[PDB]
Each structure stands twice: as structure tokens, then as C-alpha cells.
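A.B. asks: Have a look at this one before I ask anything.
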Amino acid sequence: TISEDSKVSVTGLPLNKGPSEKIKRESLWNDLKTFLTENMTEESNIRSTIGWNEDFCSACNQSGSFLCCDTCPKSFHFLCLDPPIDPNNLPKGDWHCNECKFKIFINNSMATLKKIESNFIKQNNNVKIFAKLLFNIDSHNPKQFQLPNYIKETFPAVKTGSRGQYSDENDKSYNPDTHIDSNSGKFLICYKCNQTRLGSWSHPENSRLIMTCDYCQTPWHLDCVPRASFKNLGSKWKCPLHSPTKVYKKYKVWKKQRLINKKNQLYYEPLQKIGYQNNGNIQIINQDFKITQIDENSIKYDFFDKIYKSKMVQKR
Amino acid sequence: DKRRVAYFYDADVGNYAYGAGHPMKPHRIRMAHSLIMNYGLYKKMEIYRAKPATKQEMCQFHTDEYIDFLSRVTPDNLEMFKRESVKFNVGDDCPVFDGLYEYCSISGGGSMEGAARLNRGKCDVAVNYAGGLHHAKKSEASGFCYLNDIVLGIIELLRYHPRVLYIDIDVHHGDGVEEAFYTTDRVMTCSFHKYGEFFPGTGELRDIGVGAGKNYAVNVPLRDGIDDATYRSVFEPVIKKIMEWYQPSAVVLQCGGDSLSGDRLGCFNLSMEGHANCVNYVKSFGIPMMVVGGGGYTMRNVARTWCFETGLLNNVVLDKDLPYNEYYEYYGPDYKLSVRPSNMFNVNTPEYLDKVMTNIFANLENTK
Amino acid sequence: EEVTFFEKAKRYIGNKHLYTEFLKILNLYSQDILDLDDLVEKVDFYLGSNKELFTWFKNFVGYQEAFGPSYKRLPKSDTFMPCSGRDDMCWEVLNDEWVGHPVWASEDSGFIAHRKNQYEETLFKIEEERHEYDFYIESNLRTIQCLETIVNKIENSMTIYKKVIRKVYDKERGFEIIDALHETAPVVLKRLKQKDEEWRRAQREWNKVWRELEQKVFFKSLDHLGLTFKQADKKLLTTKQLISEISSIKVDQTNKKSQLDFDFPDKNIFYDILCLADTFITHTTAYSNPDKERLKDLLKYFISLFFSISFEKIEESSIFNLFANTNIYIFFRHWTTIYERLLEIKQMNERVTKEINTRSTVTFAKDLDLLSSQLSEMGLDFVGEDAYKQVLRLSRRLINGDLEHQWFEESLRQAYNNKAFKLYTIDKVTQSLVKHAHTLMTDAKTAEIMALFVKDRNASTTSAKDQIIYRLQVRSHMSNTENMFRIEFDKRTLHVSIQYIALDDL
Amino acid sequence: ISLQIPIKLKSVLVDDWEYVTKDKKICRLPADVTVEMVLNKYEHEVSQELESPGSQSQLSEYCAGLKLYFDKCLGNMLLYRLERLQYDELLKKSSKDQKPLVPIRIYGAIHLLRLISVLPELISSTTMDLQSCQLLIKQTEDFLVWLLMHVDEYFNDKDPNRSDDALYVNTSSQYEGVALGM
Ligand SMILES: [Zn+2]
Ligand SMILES: [Zn+2]
Ligand SMILES: [Zn+2]
Ligand SMILES: [Zn+2]
Ligand SMILES: [Zn+2]
């Protein structure tokens, strides 16, 4: 006889009281049976194979299981440790941080310099420049690698995410207002169908969904280019009218130069303007990330020359 | 045709339950079996209790470590399994209950036995509604699925069938089955799924396969609220083309109930007849075929649909009135064997769907 | 034909920003970086909507694996993991290099779930409670049967019973009792039977309450567009909406005189609309009796003059052109909307008539145990009373005010299976139509244009000068900023063509 | 203090940051060219041209110190959180064979490039005298210039999905989960 059985149920009741009269007033107005299967379930076994201390890590600065120190309130992840410690293979003892153990064991304020000079003269025979760093690294806790705040800033189109991840400029019933400019009032005309296809309130079936591409603002119909749904959680949608910026030449890989801050962004214009063996880094009008000025009229001659060459080489 | 119909069901499959608020309840199979029983169809089936699968049988697809963790995981000792839980994704999405290993073994044994009966020729039609777990892929639990019994059944069928066809009608793409057969050319996977900001995340029109499996995978991205007519008009020509240009020796059909209207997580506008139509049309081709019950979260609708599909496979049509099963109260207002489609809008358009069929046919042009 | 081709491309693209990208792509190809396939693909996406530039482009340049987007490739060192059951055949057909991991395919952003009404949530809660009760009862009953078999065998499926015992025995004693059972069975069996009896009593009562909760909610959950139809119609039945629709149609037509085309395949719906309009006019306490009579007479006269239906049959139930302003156009749009809704209801009338009349009831438990006549006590079950005429009567009741909107919508849902949700706002649309007629007669400019329409229509035999003179006479009263409408009517087939002349007459 | 890293090297560093932190890729270890052959080739190619005994010997001292510092600091502050799993795997495999881990024999040319990016930040937290600070900076700049002429043989543009010889390898779903889940 147990009275603790009646604890709780999905009904909010001990499953033994009843319809919960308040719920009554809320929710009211004012070919044989299955016992033959056991004698007919023929057990089939004809199988072919039947015969077989804080809330963040002190190294990665993220959330998760932590192995904190009793003396240093610095929680550490298990992979974010040097060396990583397997949770199954627990040390089962007094654990301290690298800085914590350094400050709790070799804490000789008067004779720290003695150890520094001892290490310096020990490394003086071979490597004197690096002796101080080789000593000092033993005084620091394990950490997660991060760019030093100036490799990132030379490229303006690069930003750091929440947990230190890399982020760029591509991070991001019947509704008739979607076809409106919402800034000028003009209907949004899809590039392919050359129509807005607004439909009507009486017949919403005649409406065709439009996107208004994120980058160049060209509106496109969800039925013109094949696409099941919109883009609302993923990256900024890009129209099919943009440069590839990355080509897998038949293998070889081509990439477009990353954007650099204008202070260090050098520019140059060729004096030939007939044919230039240059990359896709062009401008329509330290010497490694230059932006050439393609002189658009020269493209008309260049493309034509290339296609004519392809025409005569294939002719023979 | 009046094909011989095998039927596998374990009476204990309804005694395993997921979390309190979880959308998976294997008891749906239990009122499905009750509906088939009380309709006087047991005189039309041979009912089998398939032997549960063993560790080595499910190790044909899944890793041995995954199987070992599955056979020992328990809600009382989960804190001894921390690395395994996160490595195999057996956490919140796919939780651990009392009879996880037993349920997985039962489902795998049922699928394996159905495939074995098809291979041996004991029947041309076998039914196993305890399967349909098409999300787990050989090392992890995904989409509330832990064991990909469909892969094991396809493996068993391929022992005697050169080519096997897999058809998915669930709004979720068949990620696990397609991944298991993304390179081989002996298995067609064809999933009619809702594609977008949806849980599968994959199954785009350009996932035809890699290596020898190029043009050997078919994906059907669908918008919300597709109704019976549009679904049939998309389903039938593609299935006919696959039958014409690939000629599988066997076909496997995952009868997911997510496409049904009123689904807890589904977004389609498929009714009772619109969902049984694909099953009947596929059965009308004449090759050995499988039935596995995958999606579906409203147990009444999915159970009624399963009972009606079982009737349809036996070349008979069941009546709208109910035979007064044990769980009669579940059917609410009128207790009729039907599913009511709602009035919400359909986004699928003839131009987009025509583009989809054109791309699919172009991909299929190099399958014969 | 090549530099001119460049000029044509620049004109067709029509944007410096897109032309810049096109030139960048052309140069990228020109520096031997892009292949023919991608170049032709980009030209197809840019100018491929044209069939003369792109066809020449393909025929002048001599144009004459496919990796999936959600599949990665893993290293070979990350492949071989011992699978005991995997045979050679099982090794050959399985794929292990490529994995999808939908987290990668979701851009680490997640997924968007569907939107469900609160009725669906209540149904799901009832479902959850039912499943809990039934699962517990079934598991306990199975354990009861197993213990009964053991007891019957003791007179002289490895964890279900353990779970049931642990659930029943919650004082942590369940483990001890299970151990004693493994080596004391009747006491466990009788406790399980008592628990089963209590659970079955609770399940019966809860099944009751779940049932009457489900009865009042099931039909509302499926009313997806019907629940929000009132506000959507209120927002989207404005003059600005219709103006935007017709202007978008005109713009699409001009981006290549029959912008709108209405067909009238019935003549008896007009009588029903007249009856509803007069019912509202009599009921409304907003117009004086002379104003009410003016409303009714003007409506009857306008409809008789336009459609040429009758003059007395309405009271007892050549190509014409109407030059109309915004007010008359919106009034006509209201009339056409009401007519289209009523025609949609009327066309399919026979099928719902049969279904309601041939509505079988299950005699196993419905007529035996649980009888539900909540909508039948109040009499809007559509028993007999042909669905179109009963719907008209119910609309008249709603306009009168003796029938609530809740019950009207519930009955409409139950009789039409949520396929007649557009009638939820019929009274409001009729009120708006009556207000539009009042505004039409109460304004001097609209009244004069209406008199001009009367003159032109009653003429009924005019030369080609009539159109120009009619347009000029309308324009004399009519401003230089608002828009005109050319409502063409063909009385021979009762088809109305509407053309949008914003200011193209100046 | 003022380290003039070439723009191409900064782009390579940010590309590696993107590949690891965003694309969830790890370096294909052991590297085809780890730290030692590249440093020894630098020493052989440059020291053979120097004639001053001090300039030629200090180059060897700088190379040895760079090797020592890299070996010491790879496991401390030159690895992201994702690569900690690969580090632990390498440690486990090395301990299985009783071989001490020698990271200069595993990592190469991309972890040394990331080693010399916080050197101004690392020297700042010392009592390192200014007269040798300039010497260290100048030696680092000379090494960077030498690398700058020779870039086509240490950072190639290759797709992991198209060639197993690419410097990066895709991380499994299990690998990613284990690496970034605990
Ligand atoms: Zn950490
Ligand atoms: Zn510490
Ligand atoms: Zn379009
Ligand atoms: Zn764009
Ligand atoms: Zn599903």
C-alpha cells in the first residue's frame, strides 16, 4: 500500500480524482474484437540472417561542461585544456590552472628573477632571444587562438561572430503589399517575367511571390527562378545576376581579392588598354592586392579578340 | 489482383511511449491494428509476429559502438553516457525511454522479416507499420528515429532483387535512406517532401547523387498546403517515369502520416483519399512492394489512414462507418473513417511544379 | 551586329549596376578564368528572357560531376569503422564518404515551424491526455494478464512489466517487489487490478469531458482562412486594394483594354442580393425613411437599367459602355464581389444538399451512447431547407440581429465543411454596398455622371460619336487628377468588361 | 611592436580563420610540409648567402628558437576550440606508441604563420629589452619576406571535396559534435 503513487499527470491531476469540475464547467455545453490476434500471429523467422567557477570556459569563452579550480574561479572546458582531459579518465585530485599552479607553487616574489636568469643562461648557449618567452609561457593558462585585432581590421568586410566565429557581408494569407515598392509605391516588376503578378483579393491564386534580391534589389519571382520558399534564417539571398567571385577552372581554383581598407588599397591603370593578363579584380570606369581599372570599352575589344581566337583555333 | 498480403504486428509495440509531450506515440500502430482487426480484414491477411532483430543484424548499417550504446542506454544511467549522447545525437530531439532497444529491435525484425518474405516469395504484399524510421543514418539518432530499419529491409531485398525502389511521401525528406544509398545505383530513393526552412534542411532538386549514384536520387521539393489533386498530379507522372526508365525488381513505400491534414507538425493539405491514392496507384504496377509507416502525429487520422490503406492493398474498400473499436472515443464528432482537409491556401503553383517535373525528367533521362 | 548587340544589351538590362556585373562576368570569361558553361548560364540569366539576342549569342560564340548542395565529403581516414554485420555486398552498396548533417544544410540557423490555431493546441492537449491514460491502462492490463497467467500456472517484453510495477509502486519499494517476483505474485496482481479499476473510471470520466470539449472545437481548428476572414476582408476590401490590383494588371498588360472581365451566368442571385439589401436598409437605424426608399428605388432602377433584367419581376420574386469614376467603380466592385460569393455558394449547392440529407449516423455507439444535437436543437442543421435558401435565410437573420455570428459561422462550417467562410462578413459587405449607393446618389458629380449614363443607356442606338461625347460630358464634371473607368457591358451574354483609363483621355 | 605582415599573409590567416571557425574544417595533419622542412629550407637557402658569422649564426639561433617556441605553444594558444579534438586525438595516438608529441613534426606552415601573428602581443608581456626587440622583429620580417616570395608551395587552392591532398579536411558530424559540444 503506497499513497505516494498519485503524484501528477498531464491532466494536472493524480489520475484518480476525475474531470476536475472546473474543467467540467469550462469544457461542457451546460469482424470480431482484438482478442483473436494472439492465436493467429504466426511468428515468422525466415530471415536470411536468422543464423547470425564561472559560466564560461576560460580558454574558448563558451558554455558547456567545466572543470573549475578550487583556488582559481576560472572554469575550463575539457578540450580547452593543455593537455585535454578525458572526463572518463578523471584525474581525481587537486586540480589547478597553469597560472593557478604557478602562483600557488613557485610563488617566490624575491627569487622569481633568479629563476628567470637561470632559464636565460640555460638557453643562452643556443637561443637567447627566445629564453624569456620560453620561461613566460609556463606562467600562462591554456587559451584558444584568436587573430590579434589587426589582421582582421585590414579587411573591412570581415567581422567576428558571437563565439569568435568569422562573419562577412553575407550573414543577414494573401499579402499584396509585398508587390509594392513600400518606398515609392511602384509595383515590383520581376526581372524574368517582367510582371508583378499581384493577383486579387477575390482570387489570391493569381498572385506570384516576389523576393526583392538582397544585394542589387532586383525583384524576382519565386516561380521564375525555381525556389520552394523564401530566405529568412539563412544568409542574405543573392540574385543570379552577380559575379561568381569563385571559379573552379578545369582542377584549379580562382578567387576574387578580398576587400581591403581604402587607406592601404592601392589603385593603378594600365597604359596599354588593348590586352591585359589580369585577374577578375577590376574596376569599371604591397603591390599584390591592387585593383586594376578595366576601362570598360577595352572589354569590348578583349572579349571579341578572345572569341575570335577561339573561332579560328577551332576552325582548323 | 488480390495479392497475398502479409501483416506483421507485435502486441507489445503499443506498450512503449516517448516523453509526455513528445509527438511520437507508437500506440498509433495499436489503434491502427485495432481498426484493421474490427473491420473483418484479419480473414484477408496472414498475421505474423516477426522476431526482433539482433545486434549483428542492425550492425549491417549502424556502427557497432552506436548499437552497443543503444543496447545499454537507459534513463537511469544516462549520466554515465555523456560523450556518447552528444556524439550520437541521442539527447533532446531523440530521447531515451524504457523500451528504446526493445522497440528498435522489434521494428528492425519486422522490416527484415517483411523483406525476407518478399524475397522467399511467401507473399507479394507485406505490411509493417512499426517501421518508417528513415532519419537515423548509421551512427546517430535524428528526426525521432534511432534505427534505419528501411536500410536493413532494402539490404535484405537486394539479396534477391537486383534493383529496389524506395518512395518517400513524408513532408520530411528521406535523409537517412538517401544518404545510405547516395552512391549506389541499385537503389532509387524518391522523396516527396516539403522543402524550405524545414527540419530535414536537405532534399533539394539538385541532390541526384554522387559517383555511380548520379541521377539515381530523386528529390521533390514541395510548398505548403498541397492538396490531393496537386499531390496526385505531381506523384503519378514521376512514379510512372521511374517505373518506365528504371524498372526496379521491388519497391518500398514509406506511408508517412505527416502529409495528412490536421498533422501536429505537418503543413500539407492531404486528406484520407488523397493519401491512399498514391498507395493504390503504386500497388497497381505489379512488382513486390513494401509498406512502412513513418510520419504521423495525430494517432486517430494516421490510424484510420493505415486501416484504409490496408484495406486498399487487399483490393477492397472499407466503409465510412466505424466498427466500434476499443478506442472509439478518439474519433470525436462523427466516428467516420475519413480525414477532413482544411481550407488553408495552397502555395504550390503550376509553373514551379512544371519546372520541378522538367528537371526531374531531365535527370531521369540517363537512368535507362 | 555586335557593337549594336552591346548597345541593345545595355538598353535591355536597363541598370548600370547590373550592366557592371555583366561586364565583370564578361571580363572574367575573357581573362581565361570562366568556362563556356557558366558564361552561357549567366548570359541566359541576364538576356535569356530575350529570344533574339541570346539565340544569336549562342550561335555566334559557337556554343552548340554534379555535387549536391547539402552533402559534404569526409576523408578516407574518417570512414573505416568496424560494422560486424556489414558483408561484402553490404559494404559495396552503402555510402560512407558523403554525409548531410542537416545542421550544415540549415546554415546553423535552425528551422521554421508551422503556425497552428489555439483550437489545434486544445485538440493536441486532449490527445496527449488520452494517450497518457490509454498507455498507462494498456500497459497495466498487459501486466495484469501476464500475472494472471503466472498465477494460473502456479496453482500447483522483458521490461514492460518492470515499468508498470515501478510506476505503480512509487515508494522505491518496486525494485524489491520485482526481485521477490523474480524468485508474492497475487498481491501484485490484485494491486494492479485495483489500479486498473481506478484508472478506467478516471478514463471514462475524462473521455466524457474530452468529448464535449472536442465537440465545440473540432470544426473551428480546420477553419484556417475562416478564422481570420473578417479582418482580412476588412483590410483588403478597400478602394485602394482594387485600384492597386487594376493598376498592376494594366502595367503588366502594357509591359508586353480588357483589364477586368466579369461573367454573369445567373440572373436569380440579383434577387437574393436585392432581398438582403432591402432587409439591411429596413433594419438599419442610420437612414431616414425617405432615404431608405431612395436607396431601394435607386438600387432597383440602376440594376434594371444596367442588366436589363426586368422592372416588375425584380419586385416579385447591342453593347453599352458606362464611363464611371472611382465611387461608381467601387460600388460596382462591391456588387460583383457579393454576386461572385453568392454564385460560388450556389453552384455547388446540390452536393452539400445531398451530403446533409444523406448524412449517415453510426449506430454502434453514437445513437446508442452519445447523442450530439447542439446545433440541431437551435435548428440550423440544414435538414431539408436547401443549402442556398437556408443560407439566404440565415444571412437575413444575421442582418436582422437575432442570429449570432458565432453560431452562424459554426453552422456554415458544419454544413459546408469550412468551404463557405467567405459568407462570414456578408452583412458588412452589404452595409458597405448600401453606403456606396448612398454616397453615389448624395454627390452632385456622381449624380450627374449617373444621369449621363441613364441618357446614354436609354438612347440604346447611337453612332460612334456617342463614346467621345459621353467621355467629354463625364470629363466636364470630372476632375483632372482622379481616374475614369470604361465599364463595357454586353447584355447579350451578361458579361462585363472593365478597362482602366487613369488619365489617358487628356 | 610594428609588424608589417604582407597583405597576402593576412588574407591567408583570415582564410584559415574562416575555414576553421566557419567552414568547420581542420588542417590535414600531419602536414605535407611541417614546420621543420620549411624552416630548414629557409635556413639553408638564406644562411648560404650570408657571410657575416654573426648574421649567419643568429639566423640558426632564430630558427632553433622558433622551433622550440612553436613546439611549446601549439598546445597552449595556437589552436582553436575545434582543433582541440584533433590535438587530443594526436595526443592519444602518440601516447599509445609511447612517442612524445613533437608538433613541429605534425603542424606546418599555417600554424607557424599563425604563430607569428601575436609575436608583438607575446613580447609585450615580458621584460624583453628594446635593443633585441628590433632584432627579433627584423628577423621575423625577413623570414616573412622569404615566405612571401615562396607562397605557391605552402598555401595551395584545393577543394577537400575534390582532392584528398587538400590542406583541409571536412569534419564529421560526430567529430564536430564532440569537438564543440563539451
Ligand atoms: Zn572551452
Ligand atoms: Zn587555478
Ligand atoms: Zn517573375
Ligand atoms: Zn541581386
Ligand atoms: Zn516525417
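We number chain B the same way Swiss-Prot does; the residues here are 17-384, in that order.
Looking at the header, which is where the method is noted, we find electron microscopy, 4.0 Å.
Placed from the backbone N, Cα and C atoms, the Cβ positions cover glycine too.
If you look up Swiss-Prot, you'll see B:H151 marked as active site, on the strength of a curator's inference. Among the mutagenesis experiments that Swiss-Prot reports, B:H150 to A is described with the note: Impairs histone deacetylase activity and transcription repression. Among the mutagenesis experiments that Swiss-Prot reports, B:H151 to A is described with the note: Impairs histone deacetylase activity and transcription repression. Listed in Swiss-Prot as a mutagenesis experiment, B:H188 to A is described as follows: Impairs histone deacetylase activity and transcription repression. In Swiss-Prot, a published mutagenesis experiment is listed as B:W322 to A, annotated Strongly reduces HDAC activity.
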A.B. asks: For B:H188 (mutagenesis position), list the number of other Cβ atoms lying within 10 Å of its Cβ atom.
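C.D. replies: Counting Cβ neighbours of B:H188 (mutagenesis position) within 10 Å gives 28.
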A.B. asks: Where B:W322 (mutagenesis position) and B:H151 (mutagenesis position) are concerned, what is their Cα separation in Å, rounded?
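C.D. replies: A Cα-Cα distance of 21 Å.
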A.B. asks: Helix, strand or coil by DSSP: which one applies to B:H188 (mutagenesis position)?
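C.D. replies: The three-state answer is coil.
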A.B. asks: Could you say whether, by DSSP, B:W322 (mutagenesis position) belongs to a helix, a strand or a coil region?
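C.D. replies: DSSP call for B:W322 (mutagenesis position): helix.
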A.B. asks: Could you give the Cα-Cα distance between B:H151 (mutagenesis position) and B:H188 (mutagenesis position), in whole Å?
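C.D. replies: Here the two Cα atoms lie 9 Å apart.
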A.B. asks: DSSP three-state call for B:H150 (mutagenesis position): helix, strand or coil?
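C.D. replies: Reduced to three states, the DSSP call for B:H150 (mutagenesis position) is coil.
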A.B. asks: Just checking: which of the mutagenesis positions B:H150, B:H151, B:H188 have a C-beta under 6 Å from ligand 5?
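C.D. replies: Only B:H188 qualify.
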A.B. asks: Have a look around B:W322 (mutagenesis position) and count the other CB atoms within 10 A of its CB, chains all included.
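C.D. replies: I get 25 for this one.
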A.B. asks: So if I draw a 10 Å sphere around the Cβ of B:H150 (mutagenesis position), how many other Cβ atoms end up inside it?
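C.D. replies: Summing over all protein chains shown, B:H150 (mutagenesis position) has 31 other Cβ atoms within 10 Å.
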A.B. asks: Please report the Cα separation of B:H150 (mutagenesis position) and B:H188 (mutagenesis position) in Å, rounded to an integer.
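C.D. replies: Rounded to a whole number, the Cα-Cα distance is 9 Å.
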A.B. asks: For B:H151 (mutagenesis position), just count the other CB atoms lying within 10 A of its CB, please.
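C.D. replies: The answer is 29.
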